[PDB]
Structure formats: C-alpha cells, structure tokens
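In what follows, a structure is listed as structure tokens, so that the remarks can point back to it.
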Amino acid sequence: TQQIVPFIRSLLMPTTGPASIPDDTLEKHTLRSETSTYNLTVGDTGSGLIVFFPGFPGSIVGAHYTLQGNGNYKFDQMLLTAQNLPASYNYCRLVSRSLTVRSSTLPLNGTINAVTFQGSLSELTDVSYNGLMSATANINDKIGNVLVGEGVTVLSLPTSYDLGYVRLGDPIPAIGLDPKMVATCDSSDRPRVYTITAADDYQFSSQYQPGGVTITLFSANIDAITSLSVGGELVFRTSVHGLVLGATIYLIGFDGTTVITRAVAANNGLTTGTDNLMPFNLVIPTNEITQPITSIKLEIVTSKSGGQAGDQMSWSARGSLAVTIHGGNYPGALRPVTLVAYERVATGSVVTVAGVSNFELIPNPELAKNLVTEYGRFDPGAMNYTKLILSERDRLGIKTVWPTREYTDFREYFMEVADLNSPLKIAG
Amino acid sequence: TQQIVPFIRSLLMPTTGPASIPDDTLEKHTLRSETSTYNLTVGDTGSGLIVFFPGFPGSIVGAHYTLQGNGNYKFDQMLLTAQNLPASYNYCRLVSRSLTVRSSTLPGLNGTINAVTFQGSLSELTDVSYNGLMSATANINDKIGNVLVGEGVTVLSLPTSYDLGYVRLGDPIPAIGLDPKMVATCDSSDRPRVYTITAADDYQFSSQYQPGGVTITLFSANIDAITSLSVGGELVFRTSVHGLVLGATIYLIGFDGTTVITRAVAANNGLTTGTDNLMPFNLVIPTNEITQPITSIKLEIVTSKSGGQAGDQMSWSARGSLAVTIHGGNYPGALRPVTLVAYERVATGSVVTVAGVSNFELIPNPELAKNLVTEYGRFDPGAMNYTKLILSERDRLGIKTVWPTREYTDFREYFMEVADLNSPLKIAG
Amino acid sequence: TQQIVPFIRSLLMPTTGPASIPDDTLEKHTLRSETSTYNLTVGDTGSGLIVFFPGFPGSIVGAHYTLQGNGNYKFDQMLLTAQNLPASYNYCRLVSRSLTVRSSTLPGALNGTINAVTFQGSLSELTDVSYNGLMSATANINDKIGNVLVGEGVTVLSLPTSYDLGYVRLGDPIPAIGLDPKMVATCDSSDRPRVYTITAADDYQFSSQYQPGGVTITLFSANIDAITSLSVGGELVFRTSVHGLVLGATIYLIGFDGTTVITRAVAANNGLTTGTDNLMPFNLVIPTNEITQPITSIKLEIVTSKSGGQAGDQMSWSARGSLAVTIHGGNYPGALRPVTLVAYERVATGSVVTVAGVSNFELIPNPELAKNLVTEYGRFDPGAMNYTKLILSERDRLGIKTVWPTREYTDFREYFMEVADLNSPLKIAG
Amino acid sequence: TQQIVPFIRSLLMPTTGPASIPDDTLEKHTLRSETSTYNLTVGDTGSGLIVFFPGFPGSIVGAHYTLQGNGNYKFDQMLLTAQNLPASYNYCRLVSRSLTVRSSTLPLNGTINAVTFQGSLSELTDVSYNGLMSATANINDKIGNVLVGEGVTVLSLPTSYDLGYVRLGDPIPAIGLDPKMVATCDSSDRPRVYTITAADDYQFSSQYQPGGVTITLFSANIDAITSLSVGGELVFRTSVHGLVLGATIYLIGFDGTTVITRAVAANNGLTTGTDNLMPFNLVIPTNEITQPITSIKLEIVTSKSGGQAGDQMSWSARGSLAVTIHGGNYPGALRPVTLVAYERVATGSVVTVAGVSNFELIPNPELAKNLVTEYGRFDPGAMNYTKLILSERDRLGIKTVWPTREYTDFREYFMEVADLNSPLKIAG
Ligand SMILES: [Ca+2]
C-alpha cells in the first residue's frame, strides 16, 4: 500500500467505485457503477433464500426465493442492476461487486447462513438453510448464523482475470411484422454444452389409452439465466402401425415451476420398419427465461389412431441431445454462486438488499457518440499486488461472505491510507 | 525507449515489420508481414467509402464501396492481403497493421477524406455518410476530418485486447468428394457471436388468396458476417384453413442493399389444421459464398392455397425464434472495430491508392510446417508494461487510429529517435 | 534460479509434482498429479505408433496403434490417466506433463528403435505417419528425435501452447434420471469450439441406372479431428425430374486406423418430390462415450433407390448444401492440437513397450468433493512467468526438447536443478 | 561510426562513389563509378516493368519491358552502364549500386510496386504488378504503391563477399577473314548448369505430312544474359525406313519472343535397327543475346522421303542435354533480381532511371599502361561493421527497394558525421 492501488480498493471495497482490471485485456472502455436496491418481503415461514451471481458480467445480480410451508421454494423476483445495461452498452466485464443483506423493518429477526459455491445453481446438492454450510470446504467462503439485523456482506472475488468482454443481451436494429419481435446479440463466447443421451435403444411398451400414454424420458439438471438452444435428434423404431408421437421439452425453474414449455413434435406418425426422426431445433431467447433454469425434461406422448382394449403400443428410441447455453462457461455467467439464506425472520418484515457493481463497458452505437472511451490507467504492480493479496487470502481473512460488522472493521483496518495529496499544492 | 522495444516499434510503425506480442499466449509461431496494394477507381459521384477491419486476424483487410447517383453504395471489391494466408497457415494472430489511403493518378488536387474508427461492427453504424462518420465515436483520436486526398490518410490499428487466442484461418482441409465444387475448411470458430431473433410470438397473418401467393417479409435484422455462419431454430405455424402451402426464404443482404446469399428454408410445405407445423432452420453458410460483408438478414414467407378463388382469406399463426451464429464473430478484430475512410469530391476516373502492411503471428499448415521453423517469442520484460503505459497515455501522446498521413510521418520521426546501430559489440573482445 | 521456481520445476520435470501456472487466470483451485502406466504388447510386425496428446486438459493421454502386415494401423487402446478426472472434478487446466516410453520385457532380440515428433496440428492433419515419415512433420530440431534405442527409451515433455487458458469443463456426469439404464448426461468441454464447414455439393448432378437394393455413393470424405463430443449441423437440398426416388443417407466417423467408429443414419427411406426442394437436415450429436478411438475423418454415403424399377431407368438428382461439424472445445490449445507421435519398429514380437507418465493439473472439484476439498488461489511468486518466458525464449539454445532420448533428459534434469538446498537457517533463526 | 567507414558509405550510399570491399580478395585494382541514365517512354497501357540485376558484375544493369493490351510484355531495351566496361577492363567486381526510378514528364501519374527476388528472372512465378508483392517474404525487399512522381530507390545489398574477380566479356586480339568476327574472354568462373532429360524412350507416332510433322519435345525455363553453350545427345530408334529428322533449338526471351534460333540437325536420315545420334554442340556468344533469355525449347521435324495417305511415322528418342551458362552461378550474374513495376502512368510520359554503379576493376592491357593499380585501403573493423549492419538489417530498416523519400531521409539520418578533418590543419 502506497496511496493505495485503485484496483485493489475497488476489488475489496466495491462501494468505493470502479477501477480498470490490470490484466492484458487492453480495450478502450469506460468505467461505471450500478447500484442494486431491493426491499424483499418475508413470507409465511419467515425463511427464504437469495441466490447471488457475484461474477455475472451484466445486470443480473441474483434471485429471491421464499421458503414455503411444504418445504418448497417459490420464486419471488430477479435482483437486478438499477438500470438495464444492455440498453446502453454492448460489451461488458465485471470489475468488482459487493452486496449487503439485512433486515430493515418489523411488523431482532432471526439469522443468516451464507456460502459461495464454486458451481452453478443446479449443481448444489443441498440448498437448505443448514445444508448450505457444507457447499465448500473453504472457511472464508461460508458464514453461519449471522444476526439478520446486523446483516451479511457478499464480496465478489475473482474467478479468473484476462476474461474477454462479454456481449450484453443488447437489442439489435430490426424491423418485423410482429409487435412482440425481439432481436438481440447475446453473450456467446465460451458456451456451456450439456450432452444428454436420452436413449440407447430404449424399449417402450404400454397398453392403449384414449388421450395417450405420457412418459418422462429423462430429466437433467442444467443451468441457464440467458439464451440457450437445444439440438440433436431422437430416432424411433416400431412394429406397430398407426402410432402417433407427441413430445415436449420443459425447462424447470429452481422452484420446480415450469419456466418454458416447447412442443418439439406434436402429432407425428411412426412408420413400421424405418427410422422415424425427431429433430430438436430449439432456440430459447433470454426474455422468455423469467427465472433461473435448473433442469430440463422431455415428455413423450404415445397414442394410436384406431385403439381398443388391449393394444400394446411399443417403440424403440435412440439418440442424444445437446443443450448449448450461450456464454454459459464464461466465468461469472453461471459459475460461482453465493447463497444467502435467512430463517426465523418475522413474517412481513423487510429484508433489504443494497449493492454496488462495477464494470468495464463499451457503449452501444448511439451512446458511443457521446461517451469517450480509453485504455485503462497504467499502474505496474497492481496485478502483482492483487495476486499477492489473493495468494494470502486465507491468512488475511478475505471472505466472499462476511458478517457486515466484520467487513466494516476490515475496511477501516485495510484502507489506512487515503492521504489527500501532499505538496502538489506547494510544489512550484 | 532504450534501443527501442521491437513490439512498440511494430505496433506504432507496422511498415517496419512484425514482432511477437508480449502477452501470455506462449505458442511456437513464426512472424510475417503481408502487404496490401490496391488501385481503386473513383466512380461517377467522385465519392466512396473504404471499410477497413483493422484488427482482422487474417487476410481480409477491408472492402471498397462507391457512392452512386441515387445515394446508395455499390460494392466494388474486397481488399485483401497480398496472398491468401489460409492457403499456407492454419492459425493466426494480428500483431499490428497500418494502411495508407491517397490519390495517385488524376484523369485527362481531388477532394477530401473523412475517417473514423468505430468500436462496433459494420452494420451497427447508424450513419455512414461522408459527414455522418464524424460522430461515430466521441474519441478525438479516432476521427479525422477533411484531410486532402492528395496528402492522404493513415489508418493505424490499435489493440482491442491482448492475450487473444490464435484464430484458425479458413484453411482448406484434406477432402475428396464427387463434386468438383466441393470445399472443406476449418473455420474461425473460437468466440462465436450469436444473434437471437424472435421472429414471431403468435403473429397472426391474414390475407386474401392470390395466384402465385402472398409474400411477406416477417422480419429483417442487422447482423454482421464476413466469414462462415449458421442459422438454427424453428418457426411453428398454426391454422384453421385447409390446404395452405408455405414457402420461406432467407436472404443475407450486403452493405450495399444487395442480396449476397439467398437460401430457401422451406419451399412447398403443406399446413395441417389444428396442429403445430414445424419449420426448422438448418442453414450453414460457407465463407466462400460471402462475396461481400453481410449487413442484415431477412426472412420472407410465401403463402398460397391449392384450390383458390375470389375471396378466400388465408390465415396462419406463427411462433418461434432463430439463432444466427457467426463463427469466431466475437473474436476482437474479426468484426468488431471498423475503420471507415470516406472520400468525396475526387475527380471521376482518378485512382485512390491503398497501401498497407499487416503483421502476424502464424502457425504453418502441415505441408509448410515441414520447412518452417517455429519458436516461442523473443523475451523482453517491460515490453508489455511499456505498451500499457503508451496506450494509457494514448490521448496525451496523440496516438491516433486515423491520421493525416503528413502528421503520422512527423510522429514516426518524433518517436523513433533511437535506432543506434550497435555500439561496441564491434570492439568488445 | 534461486532455490528454484516451483512452476519451472514442474514444467521441466513433471514427475516432480504440480505447481500453479503463474498466469492471470486467478481461480480458486487445487493441484493434482495423475500417473499413466501402460504395458503395451508389440504385434506381429514388431512395429507400432503411440499418439500422445501432450496438452490434453483431462484424462486422455494418448492412443496406441500396432502396425500390421498390410501396412495399416490397428487401434489397440486409449492411454489414460490412472483415474477418470471427470468423475471427481468439473474443471481442469494442464500444468505440465511428461511420459516415458521404453522396452521392459522380451520373448526369444537386440533390435528396436523409436522415432518421435511433436507436430503442431491435430492427428488427422499429419501428411505422413510412417516411422520414417514422422521425422519431417516439423522443421524444429528440438521437436523430433530419431532412432533412439527402445531399451533406453524416449521421454515426451509437454511444452506450452499458450498460457492464460480458461479452465476446461471435463466431461463430468451431471445429475439426471431417465427411463433408460444406458442414459448418460454430461457437461462437456465446450469453450473454444472447432468448426469444420463442408460444402458437400453445389448443384452436384447424380446419374445412374436402377438397381434392386439401390446405388450407393460416397458424396464426400473429409479429414477432421475428434476425441470428445461433437455435432453435425446443416442441410442438403435435393432436386429431381424422376418420380418415386427414395434416398438413404448415413454419416460415418472413421478412426485413425480406417475403422468405422460411429455410424449414424441421417435419413433412411426418404421420398423425393418432383420440381421441389427436398430437404435433408443434419441434426447429429455424438456423445464422448461413443468415441472409442480418435476420429480422423467423416464421410457421407447416399443410397438412391426407386419404388418401381426396371432394366434401364436412369435415376438422377441434383444436390446442394453445406454441413458444419462442431467439435466441442476442439480449438482449446491442447485438446486436439499439439500431437506427439512415438513410433517404434524392429521390436521383437511379444515384447512389452512400457509407458509411464505424470500429468499435473489445476482442478476444481465436483460438488460432492468440493465439500471436503479446500481450494485456493495459486501461490504468488513474481518473476515466475518472466522466467518461464525467458526459458522458452531460449528454448533452442538451452536444448529444451518436447521429445528426448531418455538418457539425455536425465542428464538435463541433473544439469538443470542444481539447487534444492534444504532451507538454511530457518532452523537457527530465532 | 567514426568519421565513417568508406565501404559502408559506398554500400549504403552508392551515389557517393566507390570503396574497396574489405574482404580477403586482395588484388591490385582500381576503383570506378559508372552512371546509368535512361529516359524510358511509357506505352499504351501506361504500365511496364523494369528488371534490374542489382549485383551484376559489369555493365548490364537491367532491362525494360512495356506491358501490352493483350497482357504480354514487350522488350524495349537493355539498361546499361554509361560506357562499356569490357572495352577498357578485363576483370571486375561489384562494390555497390543504387538506382532511382521516377517520372520526369507528362504529355499525377501512376504507382510503383517493387521487389528483390532471390532468384533469376525466369524463376519468378508471378511477374504482374500485383503479383510481385509476394516474390519474397522479406518486408524490406518489397515496396508497394509508391507514387511514380516521388519514385523508388533500388539499393543493391550483398549476396556474398569474398567473390572472385569476374572476367568481363572483353574483346581478345584476333584476326579473321570475316568482318563480323568476334572473339571475347567470358565470365566463366562459377558456371550454372541445367540438365534436361528431354526423352527416356519417348515414343513418337504420327501420320505422314508433306512438309512434315513438327513437335516441341520440351520447353524449360533457364536464365542467360551472357554466353552459354548446349551439350549432350539425343538418340533415335525406328522401324520405319526413310525418315528424315530436323531439329532446332530456340532460346526465348522474357517477352515470349525468339531471341536465338539454332538448327541443331537439319535433314538427317534415320537408319532402321540402330542408334541414330543427334549431338548438341551449340555455343551462343554474348552479342547474340539481344535480351535476357528466359526459356529454351527444342522442336523436331519428322518427314519421309516417299510419302502417301496413311504412312504412320514413328521413332523412339532417348537422351539428356546440358545447358551451361558461363559464370551463371556467380552471385549477382543472374541471381538476385529487382523488379520495378509501374502502372497507371499516362501514355507518352517519361520514366527516368538514374543510377551509380561502383566497381573494383583490373584494366585491359592497353589501359594498364597508364592506369596505376593498388591493393585496397586497409581499415580493420570495416568488414565487422558491415557484418553488424547487415546482421541488424531489418531493425535498421535497410531496404533493397525504397520509396525515394524514405531513402533520402535514411541518408541524412545515417551519415551524420562527415567532419572536415579537425587539427591536421593546426597540428605542427
Ligand atoms: Ca495475461
């Protein structure tokens, strides 16, 4: 520390403002802060979960779920940046981010457990208040039973530097006959791909039914916050004449709710002694994803034209599908997740979220006319200092989740120099 | 500056030759320069536009458009590297590049130049007129106005990110096939760009019967492509009317409004009542089909009926989104920064001369690799820090992406004041 | 060199253990070593080829092929890491790797030599893979070694092809339930895909007389590379003047040994209508587990038959379209790219060619292991990367090879690594 | 640089005058400069090509070709030294050379592309204005789209030192009955040899023709500016009686034009069941070569004494030829070539060439009576300095082809000491 190092200051105290990442990604950019402010209402059980995406390169900060009588979560709302970055910028990179979670009202209130998990949302094996505590072995990535009144601070720590600029989901110039037409340029670099072999000569056998017989061929945990696509093909064989197949893909939210439902093939006759192809050509736009996607499943309906008492409908199925979630493997886009769980909070009280997110940004064409961009400030040793700090993360006690009181202490313990500027004022 | 720093020299004075980028991308490579030389002819209006892709990792340097009586641009030709890199190399990275635009011959001084570097791809520019260019950036060192054509302009490529991966060039891959016109390449793929177009969300179509059908343009959207791309996704059609037949075509439109590529996506396609009718998109567009930069995509649909009469009212509902993936499209330099050089008031028939040097890190193809030694880059510490410092002070140093050539020449000699032979190595021991 | 530099030590002497790569990719990770041990049996010809993927970010180390009487190679087995990384970890980055190849046992035989090269391309890109032909795959003298005695053996050392690489997703199983026992769901290496584009036809005219059973053609064949999952997309469009033509089409993915690895019917029994486009879409996804050996080429066959049929019937169609073969994470440096070939010949039939290696990784544990596996940011030492850059910059004058006569590598180890100095007065400090 | 180094000065600024090459070739010699001055006229297409032989040890500097409507070149003239060195000197060595090409009149004018190619003229795969640019990979051996008004400077850079003295094509004392008798002593050291196996049991078969049937047995690219010879033998076998063979060798110029035509065997009966020899004993003197030779071809005429409708004439041929071009492999004699191409220059305008060539020379016997010769000035470190400079050629930007403006700048940037001579004038 001398004066200090703008980047370290920004990284460890994001509410302080942005600084350019001192890596090798030399783009002309501009630096911005976006606040997040939410007043969430506590449900009947007095318990709930905030899912944060600490590294998300853009306006999505997290999602809030209330816990219900029956032990299920129920989606409340997305937690966003104050304004929608893709409306003004085309490219983006996360510099630093911190969020504060505490109670503000009562109609004192319970406790908080928090973890930073090194995987995407659907990968967590246990998301209960208590179960959170073992999502990492890292002591500085979990905090237990912090009083809600005092609150918790979530600090975003890096998962890789020299990251590319991410395209935001920015609207692209387009005209179309449909009012509800939407055209964007999506986060794409570093896609995540899931491959699901749904069937390898899977035999299906069942008696006839008016209305048909529905099965769930598979269900698989995947993650998506933004646009994705499904490709691939199932091949069906049969000895039985006049079978008609229906198939639907469901994308399921964290709360078990159907987020998206897409008929992949409806009313589709099967021919005897031939391959019957069922292609998958799904594109799911960002705006359709009303809450984080947590799993994908495929249902198949089998029915017969004629039909009787005992008819026995049978088919064989083979094939694999590929689920590409665009930009999904970009560190921060899905990957690190910070869960903040609260319980025993009085029903009707307010859980207050306040955060600052800092970005390197490239303006969209209209803003670029009035927004000057520059290469980052050069200070050598900024990156080495960051590397040193992170290297000593555990001995320094630099947490991703803090009791706010402890984070406040840390701020003043660190940051003991901010020294005006000695004789520039008297120099010459 | 001590002696100097090969990379800085190469970056600021590309005509000087190549140097390895001093980042962390440690590959065994070889360093090469490729010249670009063009003598472009000025059209009737005395006005035109050169689109440069200053950061393009490969042989595509830009494109020339003439401006026409009716105010439209008309494509002239691609501006390329002297030789086709993908014929000899498989992987590539741009080190540095500069280009010069000026007039040489006058027919039996000519006008002015405006230039900008725009931080987006070609189709993203809101205004591409000679005058309108000047506001594409707010950055004073990324625009230059009313430079005399005789003196000319210098385009200097400034970085948009280091630690970039090697890009696969569009290199031919060994292949045999029954078709003479068969082409197999391995394309720039890393860092794709993806556009998502929701063309319809229960869009109702309604119209009276027509012999030959009724054609509509469902959507049109600005996209960018110079190299291979693909279109995926699906539209779903519903209808109450029997015997409707659908035709659908995708058009990829050039900067000059011209159709570059036209692909029937579904021709003659009967719609069944009370069911989803699927129209999949499985398009792959190879690089060699893209004769000029793609600027927009549109989809037309033809609706016709088997029978047909006077008043028949054909109706359908449509739902679905498409995804346009342009391979390696988000790789910084591949589409992103664009430098426009516009000229006007140049006498018709005069020559606008382009001369450039492009510098590359390259990996040879298998046949060349047998005779082309590759190495890790020369190590000099502080090269990257010095680059970072220079760029950090870009504006106070006045390091432009577009220069009046005279000012760039001055800068060269102002900078580069040491190139000092090599003092007593010659007398050492 | 002072003490030394853990990373350089790991890079140049991988059997020594792992160290964090001193680049800018700051992830909380853990460091691990995985051994590779194989005892390969020499075939009838006394000759064979080991294909190594020195930079592979994961458990695939290489593949062994024996050479046969007829001059063809025949796949033996994949060479892997001791345990399957994707079963325990989700993300991975290669730190360093070295492998040893030597004779250990013989029947009865005093012959046997190794030629080896590191080729800066993927397997299918090599123009000549014969024992002798290897020697010209690079011009780099420190990337080839010739006629090393098999008894002494060869050392393959993995040298970097780029730092600041992203973590690669391993082919890790993803939680899934399904009606099929043989159901498999993974999250694959995807970042940095490789894409091949094949224009299979541009108004290609087909013409042939009728045949019971049909007339099969190979429309195209193209060299591609795949070790892990890939997909095929695109479309062919067929036109015809002849009524009642039925088309069959199959894609074959062919192994290095000319053997069919994967065969997928793309369209079987498919009637063509007169005066219209007839679409043949490609919607293929090939999962990793189906790829039993490295894929070296792709070909498409088309069968043309007619419902009726007679003596002279002349079946004709026109075809247009291109396909795209995406191999997931294929362009990630190391995934396909550098290949080291170790060829042996004149080894006595029935003798053992022994492979021993160590691979070092930066790893992120899967959710179950993450509960008990502490992860950290890498040890900071400044000048580690500069020192690496210096070393590599002077690679040729230092004689740092990717393929060594083992005896020469051993000498190099002791020539380098002349300081490992205990730790002077910490023991007496205060 | 101290004062400077005469040789480096001469090498980098040839217009400055000659200096002795500081190698080990210690001959008593004399130093001379010869200018080259040409005013070339631009043809109909406004386009043309100047071929320079930058290293030529003697009076041949280059050749000018105009480009024609049909895309062919047409030879204009040889570009020579001001006076014919072989008339006055017997031996010679090139020290340094520079030439300038620019427009001097109009009847504003076009552009120049230039390259130095490390091979002889006929070896260039592409000689078009645009194609030139890829003849080398060396950035300092090519220059693109230089304005003709400003012009280009060609600088000759070494291709080997410790070269022998070359015999010029000097006239030798001789008397003869023929007025047109010419006797010279030619550049011979380091011959270049081409070997052409024209036939290895090549079967010829064709129907009879009054006047015969002519074939071109082979055509091969070779290079010659000065004297050459053709040796070797073809052997013909046949089953057919009364066949008569004619054979002619053509040496073809760069412009596709026949430079030299020599009947090798005219009217030559073939005997059945025997080898029929056709020897090659050609000597081509320098003075017959009116423009650079670019290829050699051999035509054979086959005719029959009798002759009818269908007669079928057949022969088998075997043998190889050797083309020796005297002194051809002497570095500079054929080897490096610098091409200066211009286009878009107005028809009728003058392209002006001005150059200086510097030589080490040994006078002919008559001049030797009045021309003092000496061993070169000794300065140690001259050669090391040259080696250093050339070793750093690319970082110093020492080009073989320059935009003249850039070369002029270089001259004044270099050559910053030429310091009179401080107190010799005041010494003692
Ligand atoms: Ca870096």
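Chain C is numbered as in Swiss-Prot; the shown residues are, in order, 8-115, 119-440.
Determined by X-ray crystallography, 2.6 Å, according to the entry header.
Placed from the backbone N, Cα and C atoms, the Cβ positions cover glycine too.
According to Swiss-Prot, the divalent metal cation binding site annotation covers C:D30. Counting every protein chain shown, 27 other Cβ atoms lie within 10 Å of the Cβ of C:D30 (divalent metal cation binding site).
DSSP assigns C:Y80 (variant position) to a strand. Less than 8 angstroms from the CB of C:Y80 (variant position) sit C:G55, C:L56, C:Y72, C:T73, C:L74, C:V139, C:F266, C:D267, C:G268, each of them six or more residues away in the same chain. While the structure shown retains the original residue, Swiss-Prot records the natural variant C:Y80 to L with this note: In strain: Isolate Indian.
For the natural variant C:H253 to Q, Swiss-Prot gives this note: In strain: Isolate Indian. The structure shown keeps the original residue. Sequence-distant neighbours of C:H253 (variant position) (same chain, six or more apart, CB under 8 Å from its CB) are C:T284, listed in sequence order. Under DSSP, C:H253 (variant position) is assigned to coil, being neither helix nor strand in the three-state scheme.
A strand conformation is recorded for C:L263 (variant position) in the three-state DSSP classification. C:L263 to F appears in Swiss-Prot as a natural variant; the accompanying note says: In strain: Isolate Indian.
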Review point. Does C:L263 (variant position) have same-chain partners at least 6 apart in sequence with Cβ under 8 Å from its own Cβ, and which are they?
Key: C:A236, C:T270, C:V271, C:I272, C:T273, C:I296, C:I301, C:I305, C:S307, C:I308
Practice item. Just name the recorded positions among C:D30, C:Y80, C:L263 whose Cβ comes within less than 8 Å of a chain B Cβ; none is a fine answer. Key: C:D30
